[PDB]
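All remarks here apply to the structure that follows.
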Amino acid sequence: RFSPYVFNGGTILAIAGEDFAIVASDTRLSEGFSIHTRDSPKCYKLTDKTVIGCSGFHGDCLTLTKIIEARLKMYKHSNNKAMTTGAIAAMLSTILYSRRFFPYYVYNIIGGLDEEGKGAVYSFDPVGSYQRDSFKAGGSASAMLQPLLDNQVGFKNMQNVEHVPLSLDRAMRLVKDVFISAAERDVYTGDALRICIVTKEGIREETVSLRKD
Amino acid sequence: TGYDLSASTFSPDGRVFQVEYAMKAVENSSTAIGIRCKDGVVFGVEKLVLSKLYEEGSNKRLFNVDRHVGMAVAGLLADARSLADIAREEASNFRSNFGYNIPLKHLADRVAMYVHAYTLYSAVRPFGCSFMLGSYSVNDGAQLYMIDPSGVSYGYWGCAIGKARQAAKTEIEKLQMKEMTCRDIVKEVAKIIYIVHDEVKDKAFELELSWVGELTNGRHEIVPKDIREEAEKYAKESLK
Amino acid sequence: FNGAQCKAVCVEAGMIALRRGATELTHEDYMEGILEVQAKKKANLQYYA
Amino acid sequence: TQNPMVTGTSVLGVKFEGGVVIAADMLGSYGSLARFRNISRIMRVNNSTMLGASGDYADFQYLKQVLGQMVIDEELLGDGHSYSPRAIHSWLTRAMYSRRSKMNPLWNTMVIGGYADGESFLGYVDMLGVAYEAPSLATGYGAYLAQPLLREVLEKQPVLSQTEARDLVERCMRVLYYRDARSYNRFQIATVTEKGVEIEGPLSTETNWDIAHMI
Amino acid sequence: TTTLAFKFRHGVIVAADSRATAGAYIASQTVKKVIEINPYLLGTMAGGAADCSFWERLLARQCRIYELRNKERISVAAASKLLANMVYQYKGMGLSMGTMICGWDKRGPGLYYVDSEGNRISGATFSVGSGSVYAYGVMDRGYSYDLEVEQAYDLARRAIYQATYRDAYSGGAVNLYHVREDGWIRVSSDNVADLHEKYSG
Amino acid sequence: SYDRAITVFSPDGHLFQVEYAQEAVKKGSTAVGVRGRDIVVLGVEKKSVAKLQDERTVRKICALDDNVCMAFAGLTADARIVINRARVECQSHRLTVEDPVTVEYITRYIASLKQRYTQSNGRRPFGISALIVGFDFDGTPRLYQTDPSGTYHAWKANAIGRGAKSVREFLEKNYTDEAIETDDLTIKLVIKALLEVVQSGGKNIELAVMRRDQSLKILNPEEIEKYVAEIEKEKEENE
Amino acid sequence: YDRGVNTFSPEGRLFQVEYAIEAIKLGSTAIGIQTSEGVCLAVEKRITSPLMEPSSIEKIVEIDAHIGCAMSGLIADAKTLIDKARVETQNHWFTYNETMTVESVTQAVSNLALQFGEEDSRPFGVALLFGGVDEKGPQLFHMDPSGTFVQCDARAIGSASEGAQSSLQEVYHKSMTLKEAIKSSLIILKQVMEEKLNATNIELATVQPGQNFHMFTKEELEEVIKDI
Amino acid sequence: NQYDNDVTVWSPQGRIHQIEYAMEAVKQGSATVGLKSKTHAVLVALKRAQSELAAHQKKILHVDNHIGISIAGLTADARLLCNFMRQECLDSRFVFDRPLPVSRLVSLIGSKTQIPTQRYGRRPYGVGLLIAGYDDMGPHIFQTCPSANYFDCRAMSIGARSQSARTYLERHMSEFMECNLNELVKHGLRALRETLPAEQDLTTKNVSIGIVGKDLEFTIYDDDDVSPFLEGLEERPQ
């Protein structure tokens, strides 16, 4: 019959730095064994210090984006100040539980800066839990991306390897390489890459292509 | 003189003074006339600038209810705005339920029942509005109706709403109204509005003219009055 | 208002201007003439922020 | 609608230089029986945007009614302001999503094409609310069949002229007449420019069958 | 997922792991499961993340309202009761929630156990989760009332180590909280591999 | 304004009907209540037996819980309704919260009900004023009073009804901090208050106490008779 | 005539609101003072009886861990508003994990300071003084029954508030200190009260950004009073 | 005078005097002035205080990215219509994903305030809205009234003693249309400095200015981006 969900796929990455939060995402929107487009950026610039990515069912992503934007304007027009990052995370958790008994099929990753000026990535689940982690990969290529970040960001499972803090261009070359390596084996990854970088000076974007198949 | 408080109570001689007071509420409003020709209906409203604070293009009493129906209200303006919205809603129900344009008789009867329903109870007051309704159809011709504050709705060839209600229809009726197309009736309404009250009590007024008929192919819109500019080059020839 | 009350507005506007010793009048001199002809006002004002 | 009674079929739309061309056929098949072989599946919205749809035809009549009433209302506002096609796309997406949230979906597949203020627009609306922009859209089996021709020529040449676009649409509809079972050799082409909205007549295709003389 | 709790002479011990999988796939390694309700209450996360987190946050709301209306801090049994009554109104609609409630009372130690099935019960030792039976085993080995502090620390820490060692759905950092008479105090956050090197010999 | 209706302020800033519904309390029977340190005590005057009925149904002192006690003044029907609602509310508090009911909770409920009852459209104010005496937290005796406005207001002793100024003046001119209670001193304090009543007929005295762990004890007017006799004995020892 | 919350005046105005502003004047006095060091606050209880237990009369209640309050005039409208303020600040912390700032608290209160309507209940009869420490430092806030909410640097309420404001404008400036403002308040107190100032009449409430907790002084207030 | 009590009662001269009383209640606010160029619309209001130490009650408040309102009269109805205003803006911002044109918004405001002016049980809203906006056809300065007969102008001024402002707007409405932001704003306060008695001068802390532009988002200003606006003046012709 009518199925209320469909798997649109997608891949969202986030990296929490010392003073930066990089969020990148492919722009392929597909369905089954077809391609609807090769330009649909998962990243969204909420405030000057908050970028959200939304994968999973696409219509719920659009609806959720619009509701979050509405409540952002409500908080600003009520309390004369923008939200923090963790406030947006808490609000999104309240919303995702407020539709508990008919869930959004949406993975969510919020990156951004805290009030100290450091990176903070708040992951999510479809039902409404969250936590402050350093890096997450949501979507189809989650399992293709977490162990390599465990190797590089976490420096895990290594011996006599000291811990160097993660710089900027190191994170950029990491993101480009992992999207190439994940686009080699995934079917839901490619055709573009929209990289959003949050510094203490604004939001930057950057467009890096991939293989066209 | 009573007994004038509620809109439900009667008088010792049998009428409702609320409805009477609302009828003579529109008497102080601006003069608005209307007249039909053999293939259309022409509106015209004597509209006045307050002093110098207007913008010449605000709050136009010539409304536009349906694609072929618009109002020519006079009286309290916001109440007329609400009534125009009610009329838009009723034409919306008819278009949604039957798939074609509302006949003007049925629309006028629904609006008259709505006005009467605001005259009935004691919680609400009667309307302070009096408006005109024009239309045109290929199988129906031109129809011009008229709604008082009480809710009595029937049809005319010409009408007038405002101060000079008598003083317009004294010389409206000397028009050879059938044998004229409306493009003559445009400057006719121009000269009729221009006759009444040039400078005596107020300082300046300004003309709006609505326009429906066969020449608009069933549409209803304001004239391009700047096109052919037919008032003033004849209004200055109407002072002698 | 009648004719006599408008004359009182005229005289009270003159006197209110004379309170500051104004050479010619002003408009709110007339407005306080209107208020003082009625009873008076200050305004207090509040609830009008 | 849970069970679609009378379905349409695939809709094709593609931008070009200062305009969008949309063409869909005129068949109202019920099951396999082509019961309504002369119907209109494109509403010509006021002067800029333009709609074409698939799926259940009754729901298309319903949305025709509602959109017609909304456009009539804004034109009766008399403000000189219209709906942008992207606003219509947004409204239709919200409508379908609020429809499907109540577990009573509108079985449709809609395409919104518009040209306003120098820029073309070509939007997509799914039954599930999945909605996006594209330089070339293809619904039903058209997304399986005539989509790679559009994406071939747009990769070889990103912009087009009106003649090339219309010819490509003609070829894609010829192909869809070749191998869609729910198809019919009668279609109408609708085109928007800055000059207005134009609905062309019931065109047809020119077919080939010279492979049949082989065994 | 493996939590346990036990009260003794010097208050209440609460420990948990920090692994929260998704089917056969591990989501995270550092999920802080013991939800800090108050400076005098500790709630956990036992089956389902969203249900436990949401309803315990609402319970914290309710407790703060109760204290600001009565000027006197709530008891433990009252809080567990409020949580069970609020969860009970959606019975059969599919809520999974098996948290534990710990705190200090006017009566002293307080330890209750509230399910989404509503099995609100008191007690002295409890353990929730997939590998909870392993914790029951090693805990009912090492349990007494007259234990010391570092003894109870070693008991709970060894318990969570054995639990994550046998079960597959458990791992990550070993949290360890200790409820005192005045307020609760986090003891330590120990990784599994550090405990494997330390306690393997 | 005018004395009509409850919603309008006076031109000088009053509500007439709140002050005026206190007058029915001010014109009612007297009932006092003190706290000892371990035993709480209260009682009503004016048994007013009309020689031909029972009086076990006209009892102005009842209970809501096993810990708390009632009293009122004013008219009795509003007392009947408020007591009926208070029993339900106390039991519903017992339903969720598993405590013995704190006295402060039930007084906040009564005053809150009374005020949201007074705010609304044309609901006649409850012309009572209750005395809510109880000892829950570590057996700490508390007694609060109410008002037709709805102001719970914690005291250590109380006097309401007709001529309450004189009776509270007696608690002012007696009220010694020493010692302690000493239940005997609390009993004798009840005896001195009831001797200090507006009439003190000797037979119209009705008193009930609670020793903060037991339930309500209704006395027998012979123990009270010997109490009045020894009060008269101490009054003779003053001479 | 004027009779009713649904009728203007020929010149203004209500006449129900005005009678509420009249109904402020009967309450006990209170003085709150903004200082960049922190917000201090004081009140008079007007204790009637020795049986009238002094710690049970509430004037300073606790809204947040850093937001205090004081009431005026009618008691129970204040009880309603205090209850609602507690609930809604808790709601803000619920959906935002952070502290609702004091201006936003008082906007949340004066959303229904005037939602008075019996059909389609009465206007409230209480003035409130709000002190708190937001991100912008300390804040001192004053509302009214009519919801016309404003910030005040040192506001005095209720009875005898005119001379309180006058003698306050005598002593106040921008760079005051804490303890000077405390004694500057209680001098005005024992000029506007009638009885002798002692341990049981008045009560202080001071909030500091580094001393957010415990917006109260308990019987060191005795030591403060004996220093005058 | 016994018919002059409620909204429902028509007068025996047909003038419901409750509407007139609400007009006079609008007349007792602070002064405010709104005026537009062809490309920029500027509204400037005047603040007042309860005492010296207290802050000044603000008038210019934000609504939306291209909509900001001034106010005069009651403040409860001000925030009520504010909440309705913000709500109706973000509603169409949700559905149509566009900014609202201003004329339909003010028509919704008139339709909102119509019901409390005709039935019994609510009062007419004492309100002094001065609305600035941007549709596709440029800046708009609308004003309202408690009778819901909203006006469009090119320069208005409502409140107490606002008529000298109107005289200034009359003798400079020809000059308004051409100029850029800076001398426009100083024309606005060369109306406000005649909304004041002559023995005192407009300072920093009592004035507030809000500009919306065709490329400029609506922004309120107070003392600090107003100290640039307050210089560039001469004294009054004493």
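Heads up, chain E uses Swiss-Prot numbers, so what you see runs 60-260.
The way this entry was determined, per its header, is electron microscopy, 4.2 Å.
Any Cβ shown, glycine's included, is placed from N, Cα and C.
Going by Swiss-Prot, these are the annotated features:
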ACT_SITE  E:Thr60  active site, nucleophile
MUTAGEN   E:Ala108 to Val  Displays high resistance to the bortezomib, a proteasome inhibitor of the chymotrypsin-like activity
MUTAGEN   E:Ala108 to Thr  Displays resistance to the bortezomib, a proteasome inhibitor of the chymotrypsin-like activity. Displays high resistance to the bortezomib, a proteasome inhibitor of the chymotrypsin-like activity; when associated with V-109
BINDING   E:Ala108  bortezomib binding site
MUTAGEN   E:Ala109 to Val  Displays high resistance to the bortezomib, a proteasome inhibitor of the chymotrypsin-like activity; when associated with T-108
Residues from the recorded positions E:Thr60, E:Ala108, E:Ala109 that lie close to chain A, Cβ under 8 Å, in sequence order: E:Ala108, E:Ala109
Among E:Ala108, E:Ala109, the most crowded of the mutagenesis positions [Cβ within 10 Å]: E:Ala109
Secondary structure at E:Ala109 (mutagenesis position), reduced by DSSP to three states: helix
Whole-number Å value for how far E:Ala109 (mutagenesis position) lies from the residue listed as 'active site, nucleophile' (Cα to Cα): 15
Members of the recorded positions set E:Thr60, E:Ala108, E:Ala109 whose C-beta sits under 8 angstroms from chain G: none
Cβ neighbours of E:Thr60 (active site, nucleophile) where a neighbour is any other Cβ within 10 Å: 27
Three-state secondary structure, E:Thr60 (active site, nucleophile) (per DSSP): coil
